[PDB]
Amino acid sequence: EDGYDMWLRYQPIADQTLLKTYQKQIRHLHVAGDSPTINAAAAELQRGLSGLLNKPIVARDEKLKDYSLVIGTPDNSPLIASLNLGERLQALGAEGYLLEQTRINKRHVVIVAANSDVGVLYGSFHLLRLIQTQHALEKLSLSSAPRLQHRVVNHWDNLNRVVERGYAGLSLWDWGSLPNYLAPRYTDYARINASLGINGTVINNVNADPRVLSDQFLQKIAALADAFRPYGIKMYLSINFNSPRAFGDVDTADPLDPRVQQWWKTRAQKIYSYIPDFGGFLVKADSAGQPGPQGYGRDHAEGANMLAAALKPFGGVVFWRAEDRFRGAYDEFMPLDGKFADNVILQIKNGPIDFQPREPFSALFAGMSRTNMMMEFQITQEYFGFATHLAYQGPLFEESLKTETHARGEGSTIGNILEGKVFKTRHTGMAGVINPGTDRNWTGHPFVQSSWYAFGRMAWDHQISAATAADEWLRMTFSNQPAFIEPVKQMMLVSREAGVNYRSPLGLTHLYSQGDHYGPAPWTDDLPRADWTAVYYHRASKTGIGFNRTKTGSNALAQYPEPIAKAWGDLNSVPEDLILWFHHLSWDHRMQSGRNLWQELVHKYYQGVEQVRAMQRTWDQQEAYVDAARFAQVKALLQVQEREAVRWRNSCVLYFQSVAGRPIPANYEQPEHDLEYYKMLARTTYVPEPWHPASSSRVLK
Amino acid sequence: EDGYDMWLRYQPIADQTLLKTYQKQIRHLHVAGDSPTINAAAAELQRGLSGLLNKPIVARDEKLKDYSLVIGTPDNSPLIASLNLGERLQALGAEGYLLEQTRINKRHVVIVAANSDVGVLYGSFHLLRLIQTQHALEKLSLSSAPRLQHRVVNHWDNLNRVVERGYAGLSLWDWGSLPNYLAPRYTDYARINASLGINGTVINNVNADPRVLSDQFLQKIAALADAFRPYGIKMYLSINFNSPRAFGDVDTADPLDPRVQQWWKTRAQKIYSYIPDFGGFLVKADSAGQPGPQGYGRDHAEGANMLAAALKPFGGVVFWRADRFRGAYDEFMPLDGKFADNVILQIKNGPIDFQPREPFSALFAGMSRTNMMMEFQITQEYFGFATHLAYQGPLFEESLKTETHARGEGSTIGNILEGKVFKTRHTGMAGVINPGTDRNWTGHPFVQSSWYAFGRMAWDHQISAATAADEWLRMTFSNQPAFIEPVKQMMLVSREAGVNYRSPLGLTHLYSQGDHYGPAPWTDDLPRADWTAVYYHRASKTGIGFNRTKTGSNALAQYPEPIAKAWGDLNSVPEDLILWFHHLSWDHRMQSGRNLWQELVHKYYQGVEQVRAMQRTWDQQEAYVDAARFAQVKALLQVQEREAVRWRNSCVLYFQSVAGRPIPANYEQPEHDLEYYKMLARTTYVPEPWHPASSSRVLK
Ligand SMILES: CO[C@H]1[C@H](O)[C@@H](O)[C@@H](O)O[C@@H]1C(=O)O
Ligand SMILES: CO[C@H]1[C@H](O)[C@@H](O)[C@@H](O)O[C@@H]1C(=O)O
Ligand SMILES: [Co+2]
Ligand SMILES: [Co+2]
Ligand SMILES: [Co+2]
Ligand SMILES: [Co+2]
Ligand SMILES: [Co+2]
Ligand SMILES: [Co+2]
Ligand SMILES: [Co+2]
Ligand SMILES: [Co+2]
Ligand SMILES: [Co+2]
Ligand SMILES: [Co+2]
């Protein structure tokens, strides 16, 4: 195996007793419909059932045979219509489905039924997933519908095909041969995403290139959209707010200028002439040298609404990305609550800083009550070790979605807020920055596939656990052997926390080398902005560490609902895993463990390395259950991870020691090298990413 | 089929009668030896014979069975030794081999016999190739030995994994996971190269990163060298001449400074501790802001010899890379004889820079006391990146069979390289392949054929482009004669088509600078005139061409007298080179009867028609090719035709604007005007990750 199939591995069921049972239950595949989407579902079931059941199962439209899988909607399949599903289908809406073992004219059947063709597609993938994961079909009766409307992936891909925060190869999109060459991989990409119910893609970098709106590129993009359409995936583009100027058509991009308004309306007309079901726009504006409305003295609602007005006649939406930097997004956007148009959705990262290994929830989610919102999670491992560290992100996503905000009573979880139940809003969604590439296994590190998987599962149902998604993924990707699943599932579940522990435990954050983000640099000071440095966030000194965000410091806690401000502001109740986000504490503060804060910091850094070492031992125990190639690859990558984790640990412990002046407790292995040595390693250790200039650095001392 | 196997496709022989014959001839595989290299040969034969013959053939060391393939050297295989092959075998040297149907102890056998283990490996690949190309084994008796010593590939790969002039993905070398992860692909890379007898690789860019010589990277590089070693491929590195300074160890890199001499000696000792059979260095120096000896007021021999002295105790070599036309010749000729015996001057086929046709580099006929090797380009820097179909076999054949008259008749470029003209110590050729992580290694499927042809010609420089194409098509696509003939001819015309729609008649250097994707024959006003196009063509209202005769730059005087004579005389100069050497009036009448203006138009239009004919030919092959590669090549040919039209229109309209002559009415008038094509040059996507032009946001 080389990862190309990801979790859609349609190999014969290994449990021979179970295989025989499936073979008895599904002897035929009945498909009456013939739309592109139903055809895609039929093709997936034909290849999937044939592979899993080890016999030729061909989709046919013929008189119903005993022991058939029958798929369709009441509108395209008279067999489905005859069951008179009624209210049972009503609950499923536009994208849901019902899977059920039943009878049609005394024939034994399993149905995949829906209101829409895309619901049939999603249900077909779930039916395959039940078999892939060795679940029984006898007495099957289940229905499901997605809990969020816009379930999207994001690709930070430059048109030169280098991917920003891209650790898995070049951009999938081969502009040089588009629109002429419809590569099979474009269809495989659509299959991967549709298998999770992902229904949208933003294919181009948020650091946006205006060329994507030119005819030259719209023709190429349309060819991708055509490949994606049968699988239910709408096309979206990141836009450059200054495009009217870049195209030399208008001497300003001010959204209140009628010529600018018209430029975008005319451009939307052009887009929809190529892509009649185009989803809309992703916008990064006035952030990091990206142009925006504030460049013309206008606010973000004025800019978003101008774009939204251009898209509204075509049914498009705008995904608008949202002294103490922690306070920034909330302070910028809270005054605009209620000012955005109904087809604008504010796309907000899980936390207020930037995808750090642990962040508290973004206060905007509990504060904006009159604005559509959507979550943005990161899959690509910008902060979790590129393609060389194993870091299943399921637990990060779950932790986020199940976080209680107390916005409006108990049950105001991030997930319930996203679903729209808390504040009663129109558009809902989640976006996942996946940044795959042309590597054979799409994601570089095999385990990044598990993070993509969990994100799509959770976008469908935000209460799905990291454990459940890992169990599925492991079954689908590797093995159904219980003795494999349990230890590898636990290895996955600990991997995120390991990555917190050897980098920045206890509420520490932003300790990375700038701007490449591969390795440690907790000493970083003196950049163009203080909030780019590490020292700004940790504030370590001889007496203590941490950033005071209570009422006696920046009072960022007042940005949160009262119950959260209260819990996090009191040392007696604040979780230790967030503590240094909100409190500057003396090194002698005693933690729950009985250690002082210095000792606890050291313990966590050393624990992260030990957790990696334990993952290595776990993986080595699985040799009998995994193919030799992927086995060897993951074993090797875990060796790289352990070496880097040691570098992280030694770099940060020695750095913080240099500031606190306390000894590393004697039981721990003392670093043989000094802090200067680790500063030298930070300057000289290869940064394994094509995009960031640090990978080209010739510094050797 | 996704290209990953390239030409090593071990699928059952499609001709059922032939398949049965092979199955009767090779029923067993006998391998007595067990060195890493013999094991690699055995593994290749096991997978290849099993695939091709559609039955399990397992390498064994057991009592000889009737109808066996028996491989080895006299030293490792008593069966082979028992044949007492003597002089016939020994004459094939350290890399040659004998393939022969014979008998041993009354058993019917086919032997793969050699003097060395790598010779067994090479012969094993040829044995497989005979089967793959549906050649008969009955009465087989054939021997071969390579005609050049150093048969190397070059990769212009940056350590960030972006490839310079790289149109086939990221660099293969995954530095972030090395040395720990020995990816299967590293072994497959070695297999591909060893199947052609390629015995060296320079893995990193000539625009050299000094970190390759650090312990951090040497550890990584050694892991690659380890993967390559069983396949007979030595590791080489491009070096940065300023490394002593970059490492902070010396405040100069002057090769006459004893501290510099010692720095390189110590560094070589370090390298050879990691890689005991390290091949040596490739060097690009004092070229385009690359550091070199001239930066310290020293000459290229002083610089090369300093590096060479560091490598000599370990048996390593230095591949030193060599009116702009007269540059090279005038720079190295004074140094002929001044280079050490482990220095080899690596010279591009022509004096400019891999242009679609160039006259031979005069250095090849001039340097009579210096080791030389050829450098050819496979990656399509000047032939359309990964979107154009351009088999390069004809370019390499054209070069290698060129008579130079260096020491009278018989002084072909190939004979010079081989050491038959000037007595020499080291011989070779280097091929700039620049593959990457794309599934098919080369982006465009047909770039594989160029890599193939280069490897066959490095082994035997008299192999034709046609012979190499025949083999590659059989191995890669189909053995059906009705397929082979038209697709072979399509391949053979593809180079010339790429000359014709870009720069026929001796025109050159008409590309967009510095990305090189599209036309820009109007380019003037760069920091150096010899970067522009107009410098080369000198087009005016009265004529076109560059005078390199005795009345102009006299570059022809750099060639042997019979070439200077032939090319200086309008009566004998080949028309396909004419504007390299003569500035001619537009009314000059060509052999066709057209005037030069008319002939220029005819050639540009011919190139487009040649691409359209390639399209029609390919469409006729749908029955013989798998659906996926069929569709891919079909689509790429559409892109190529669109780009060829852009090239033709841009250049014809440009030259028209200068000559002020009409395009004859039997040619289709361009869709738009010259300004429109200047706009398309600014705005047409440049499909390469490396060159900054692919990031250009210019829209007008
Ligand atoms: C795509 O830009 C990224 C950027 O690479 C990273 O440094 C950070 O600033 O986040 C940005 C974002 O989320 O837009
Ligand atoms: C690798 O550098 C190349 C360069 O990309 C190209 O522009 C030309 O100058 O040739 C150089 C060379 O052959 O060294
Ligand atoms: Co994988
Ligand atoms: Co870039
Ligand atoms: Co919506
Ligand atoms: Co574990
Ligand atoms: Co202490
Ligand atoms: Co191919
Ligand atoms: Co680069
Ligand atoms: Co030699
Ligand atoms: Co043809
Ligand atoms: Co005329």
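Per Swiss-Prot, chain A residues shown: 25-346, 354-732, in order.
The backbone N, Cα and C atoms fix where each Cβ goes, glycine too.
Annotated active site, proton acceptor per Swiss-Prot: A:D385 (among others), in sequence order, evidence recorded as experimental evidence. Neighbour list (A:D385 (mutagenesis position), Cβ cut-off 8 Å, at least 6 residues apart, same chain): A:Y414, A:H541.
Under the heading active site, proton acceptor, Swiss-Prot lists A:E413 (among others), citing experimental evidence as support. In the three-state DSSP reading, A:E413 (mutagenesis position) counts as coil.
Positions annotated as substrate binding site by Swiss-Prot: A:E188, A:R189, A:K308, A:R345, A:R356, A:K380, A:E407, A:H541, A:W563. Around the Cβ of A:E407 (substrate binding site), the same chain contributes A:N178, A:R345, A:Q378, A:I379, A:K380, A:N381, A:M461, A:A462, A:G463, A:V464, each under 8 angstroms and 6 or more positions distant in sequence.
Here Swiss-Prot flags A:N231 as beta-D-glucuronate binding site. The local packing around A:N231 (beta-D-glucuronate binding site), expressed as other Cβ atoms within 10 Å of its Cβ over all shown chains, amounts to 15.
According to Swiss-Prot, the mutagenesis experiment A:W180 to A carries this note: Greatly reduced the glucuronosidase activity. In sequence order, A:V187, A:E188, A:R189, A:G190, A:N229, A:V230, A:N231, A:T411, A:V464, A:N466 make up the list of same-chain residues 6 or more apart from A:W180 (mutagenesis position) whose Cβ falls under 8 Å from its Cβ.
For the mutagenesis result A:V230 to G, the note given in Swiss-Prot is Little influence on the glucuronosidase activity.
Record note (Swiss-Prot), mutagenesis A:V230 to A: No influence on the glucuronosidase activity. The unchanged residue is displayed. Residue density at A:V230 (mutagenesis position): 23 other Cβ atoms are found within 10 A of its Cβ, drawing on all protein chains shown.
For the published mutagenesis A:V230 to N, Swiss-Prot gives the following note: Considerably less active than wild-type.
Under mutagenesis, Swiss-Prot gives A:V230 to S with this note: Considerably less active than wild-type.
Here the residue is the original one, but Swiss-Prot notes a mutagenesis experiment at this spot, A:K308 to A: Greatly reduced the glucuronosidase activity. Cβ environment of A:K308 (mutagenesis position): A:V230, A:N231, A:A232, A:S262, A:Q314, A:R345 lie under 8 Å away, each six or more residues apart in the same chain.
Quoting Swiss-Prot on the mutagenesis of A:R345 to A: Loss of glucuronosidase activity. There are 21 other CB atoms within 10 A of the CB of A:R345 (mutagenesis position), with all protein chains counted.
Here the residue is the original one, while Swiss-Prot reports the published mutagenesis A:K380 to A with the comment Greatly reduced the glucuronosidase activity. The secondary structure of A:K380 (mutagenesis position), as reduced to three states from DSSP, is extended strand. Around the Cβ of A:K380 (mutagenesis position), the number of neighbouring Cβ atoms within 10 Å comes to 21.
Swiss-Prot gives this note for the published mutagenesis A:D385 to C: Loss of glucuronosidase activity.
Experimental mutagenesis at this site is recorded by Swiss-Prot as A:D385 to A, annotated: Loss of glucuronosidase activity.
The C-beta environment of A:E413 (mutagenesis position), restricted to residues of the same chain at least 6 apart in sequence and closer than 8 Å, consists of A:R189, A:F386, A:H548. Where Swiss-Prot documents A:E413 to C as a mutagenesis experiment, the accompanying text is: Retains 20% of the of glucuronosidase activity.
Residue density at A:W563 (substrate binding site): 15 other Cβ atoms are found within 10 A of its Cβ, drawing on all protein chains shown. DSSP gives A:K308 (mutagenesis position) a coil state; it is part of no helix or strand. In the three-state DSSP reading, A:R345 (mutagenesis position) counts as strand. In sequence order, A:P383, A:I384, A:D562, A:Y567 constitute the residues six or more apart from A:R356 (substrate binding site) in its chain with CB-CB distances below 8 Å.
In this record, substrate is bound by A:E188, A:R189, A:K308, A:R345, A:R356, A:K380, A:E407, A:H541, A:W563; the longest C-alpha to C-alpha distance in that set is 23 Å. In the deposited model, 7 residues between A:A346 and A:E354 are left unbuilt, and the Cα atoms flanking this gap sit 18 Å apart. Annotation note: A:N231 (beta-D-glucuronate binding site) sits in a coil segment as assigned by DSSP.
In the three-state DSSP reading, A:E407 (substrate binding site) counts as strand. Look at A:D385 (mutagenesis position): DSSP puts it in coil.
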